[PDB]
Amino acid sequence: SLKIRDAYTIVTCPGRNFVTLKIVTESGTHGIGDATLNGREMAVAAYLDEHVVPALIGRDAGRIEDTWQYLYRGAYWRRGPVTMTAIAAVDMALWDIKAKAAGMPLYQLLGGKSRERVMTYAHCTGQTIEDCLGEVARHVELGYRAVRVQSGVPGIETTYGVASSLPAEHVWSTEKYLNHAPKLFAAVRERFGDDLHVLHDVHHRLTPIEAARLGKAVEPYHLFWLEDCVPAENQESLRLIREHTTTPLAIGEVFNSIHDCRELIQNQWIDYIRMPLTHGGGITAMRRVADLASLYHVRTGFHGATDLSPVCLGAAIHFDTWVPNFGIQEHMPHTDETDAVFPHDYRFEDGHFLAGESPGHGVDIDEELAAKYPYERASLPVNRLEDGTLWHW
Amino acid sequence: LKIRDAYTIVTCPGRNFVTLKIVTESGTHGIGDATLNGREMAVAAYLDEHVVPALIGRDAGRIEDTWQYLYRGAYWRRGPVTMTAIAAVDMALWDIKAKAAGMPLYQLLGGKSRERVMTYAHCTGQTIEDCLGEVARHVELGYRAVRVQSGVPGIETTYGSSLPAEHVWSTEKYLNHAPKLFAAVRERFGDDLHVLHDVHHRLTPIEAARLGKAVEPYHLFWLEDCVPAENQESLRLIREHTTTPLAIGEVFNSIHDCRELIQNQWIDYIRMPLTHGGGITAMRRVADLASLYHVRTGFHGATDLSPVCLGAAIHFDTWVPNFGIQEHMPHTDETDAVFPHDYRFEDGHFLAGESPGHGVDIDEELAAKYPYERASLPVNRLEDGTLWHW
Ligand SMILES: O=C(O)[C@H](O)[C@@H](O)[C@H](O)[C@H](O)CO
Ligand SMILES: O=C(O)[C@H](O)[C@@H](O)[C@H](O)[C@H](O)CO
Ligand SMILES: [Cl-]
Ligand SMILES: [Mg+2]
Ligand SMILES: [Mg+2]
Ligand SMILES: [Mg+2]
């Protein structure tokens, strides 16, 4: 039967913390899902262990939609990063099981392939503009068609995306950054030309009119996207940016629900939605987000940093392979130790991912190997202004 | 003055509660409610593993900076687990601040705006008649306001074994039955009594519009939680079609869950309580936004918010200009013993405490006598098996 016999979390730190849900059916078939929430990992682990897992036992594993609604509505307190990550982990494991039962790779189950490979972007970072440019050259040589560029801001010790369990404390100056950033993109274009796709992550630090100014300043450099311009709990925060610049906009890695972005999409305030499988309620929910996005010409650009496990990456590559309105897939390679803990069949070649062909999402976990790497607490940084004001990191 | 220690206490004197205690280098302490019904251990872990270590050494007096540090610093913002952890810290810090000031909490917030805090009681029964008996009984205790719920004939379970109980639901049967309850309450008890009703998420907007209109003759104090409101626009049809007052928000945790509801004048009462809404710091901002639009506070006050929340809420209720009403579900004697407090209930109303802080403490030795026991909230299915809203 497809009745659930067992379900449990695995916590491991093969270079960084990962939490994984495993679901095992009465017939012995199993599925896994990513439950990793960077810097708050044990909150999801406990949400799953104490409150979700006992309710999964005896459930029909084939009932994906019912389980999703049961956990989403049944929680009573709806949405949220801990909440939606727990739900995502269950959803991914159930889709893994369904695809295995169907004898198909996940992309086939979703509606089959819409493309022959999945374009990625790489992180190019450096202290100086020159340092970053060197990194762009290296990745272009590796075959990347797209690069995210970040560089230090002169007069500021720490800037995002440029180079102990408690939050590190960074210092920020918006005004210095606003004057410096356009110089980076100018230098990229001068050295590498127009065919390269160039991305930039603002990482929440601006107000809307400041982001509008930046967007206008970087129009000549034709960025693939300007990402996370402003905190967007208030979705209307995007409107001034959109009304003032034609630089394409990306947002959403911090979102967990379609209700965090319904308005952003329907009002045409963004070009790319960034919310990934692990944090956005899994395959079931993200299919719905991508479909809504498609009505408004919005494309997917999944958050793909290392704090999403190979389980998320494999499932995302399947999703990317099917989804009509695919935009790009972020690539941050995992460590060798992480890759070994999570055997998988997706492949990376010449700047692109290729989806696996084995039934399931194609990712597994080696539990005995995972057990060799105990959890190590690690928190994300905070950002303060020059006067000490607790700002957005 | 720095935080020297912070830790959670988990206890089950009749039901589960999670509490955060913060202690300073001068040996002063404060506590905050961290209870999230049916997901309690997620908050416990959020605090234990991720928040508590970052509190050590922080200036206890920096309430605002700490709130922002935890809220923005989490990176992943908002949510029930997140905002409850933040609320627990915030309540404990306000507790310490008031104690440092030598004042009960309401004094710190801006002083007294009213002499007492009106409550409502839960009145419930299988039949309308059963419910009416409960109303009579509560009116005799001095309640000026009652929430009324009764069973729907033809349906085994209506709103108002560690796993979710499974209830069955019929909207159509409820819609036809509910007006009869309010009619009976008015027929027996007259017009002076305030009468409330909790729809408990089960309707679509046009169904709630229909219900609102149908119950206009009974002049309800509020119709609560008509529809799931993740999509805040869900309230619009209800508001355009009825003048029955509307309340919502016990399942919210952020001002961003209700900013539009308030600004578009779609609701009359906001229900989000201190424990789940990010504590005093955040709820002051929510109540203040509400005030621009004639919206009043109606804090969720069920038993799954601890006496720590209740004491702090009574202080808040005593200060806030735009107070509407305070929900009252009495805690068990065992719960009251675990959480000694100085708020009082008299003649249908709360009276705020006068001792410095929010006036609530926790007896840790007694708390230890009641270990955690897993308990989940129910789910609701339609007659065809559809997983619905409970
Ligand atoms: O675009 C990105 O890749 C993200 O912004 C990351 O840099 C985040 O900071 C990290 O994933 C948080 O856990
Ligand atoms: O109005 C109320 O009192 C609430 O709706 C409660 O009945 C909730 O069901 C309970 O607090 C959930 O934890
Ligand atoms: Cl959450
Ligand atoms: Mg980013
Ligand atoms: Mg209610
Ligand atoms: Mg009209």
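Here, residue 1 is simply the first one shown, and the rest follow in order.
Method reported for this entry: X-ray crystallography, 1.7 Å.
Keep in mind that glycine also has a Cβ here, set from the backbone N, Cα and C atoms.
Copied from Swiss-Prot, the annotated features are:
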- A:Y160: active site, proton donor/acceptor (ACT_SITE)
- A:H203: active site, proton donor/acceptor (ACT_SITE)
- A:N38, A:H123, A:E253, A:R274, A:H303, A:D307, A:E330: substrate binding site (BINDING)
- A:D201, A:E227, A:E253: Mg(2+) binding site (BINDING)
- A:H303 to N (Swiss-Prot position 313): Abolishes activity with D-gluconate and D-mannonate (MUTAGEN)
- A:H303 to Q (Swiss-Prot position 313): Abolishes activity with D-gluconate. No effect on activity with D-mannonate (MUTAGEN)
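Features per Swiss-Prot, on structure.
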| residue | record | Cβ within 10 Å |
| --- | --- | --- |
| A:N38 | substrate binding site | 20 |
| A:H123 | substrate binding site | 19 |
| A:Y160 | active site, proton donor/acceptor | 19 |
| A:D201 | Mg(2+) binding site | 20 |
| A:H203 | active site, proton donor/acceptor | 18 |
| A:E253 | substrate binding site | 25 |
| A:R274 | substrate binding site | 25 |
| A:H303 | mutagenesis position | 26 |
| A:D307 | substrate binding site | 22 |
| A:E330 | substrate binding site | 24 |
Chain break of 11 residues - Cα distance A:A163 to A:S164 (Å, rounded to integer):
16
Quick one: of the binding-site residues A:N38, A:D201, A:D307, which have a CB under 8 A from chain B's CB atoms?
A:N38
Neighbours of A:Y160 (active site, proton donor/acceptor) among the recorded positions A:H123, A:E253, A:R274, A:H303, A:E330 (Cα to Cα, within 10 Å):
none
Restricting the comparison to the recorded positions A:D201, A:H203, A:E227, A:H303, which residue's C-alpha is spatially nearest the C-alpha of A:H123 (substrate binding site)?
A:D201
Within 10 Å of A:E330 (substrate binding site) (Cα-Cα), which of the recorded positions A:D201, A:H203, A:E227, A:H303?
A:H303
Taking only the Cα atoms, work out how far A:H303 (mutagenesis position) lies from A:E227 (Mg(2+) binding site), in Å, as a whole number.
11
Given the recorded positions A:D201, A:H203, A:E227, find the one whose Cα is closest in space to the Cα of A:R274 (substrate binding site).
A:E227
Tell me which binding-site residues (A:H123, A:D201, A:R274, A:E330) have a Cβ under 6 A from ligand 4; sequence order is fine.
A:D201
Round to the nearest Å and give the CA-to-CA distance linking A:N38 (substrate binding site) with A:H203 (active site, proton donor/acceptor).
16
Chain-internal residues near A:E227 (Mg(2+) binding site), provided their CB is under 8 angstroms and they sit 6+ positions away:
A:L199, A:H200, A:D201, A:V202, A:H203, A:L249, A:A250, A:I251, A:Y272, A:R274
Which of the three DSSP states, helix, strand or coil, fits A:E227 (Mg(2+) binding site)?
strand
Indicate whether A:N38 (substrate binding site) is helix, strand or coil by DSSP.
coil
For A:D307 (substrate binding site), what is the secondary structure by DSSP, using just helix, strand and coil?
coil
Near ligand 1, which of the binding-site residues A:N38, A:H123, A:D201, A:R274, A:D307 have CB less than 6 Å from any of its atoms?
A:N38, A:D201, A:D307
With H, G and I counted as helix, E and B as strand and the rest as coil, say where DSSP puts A:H123 (substrate binding site).
strand
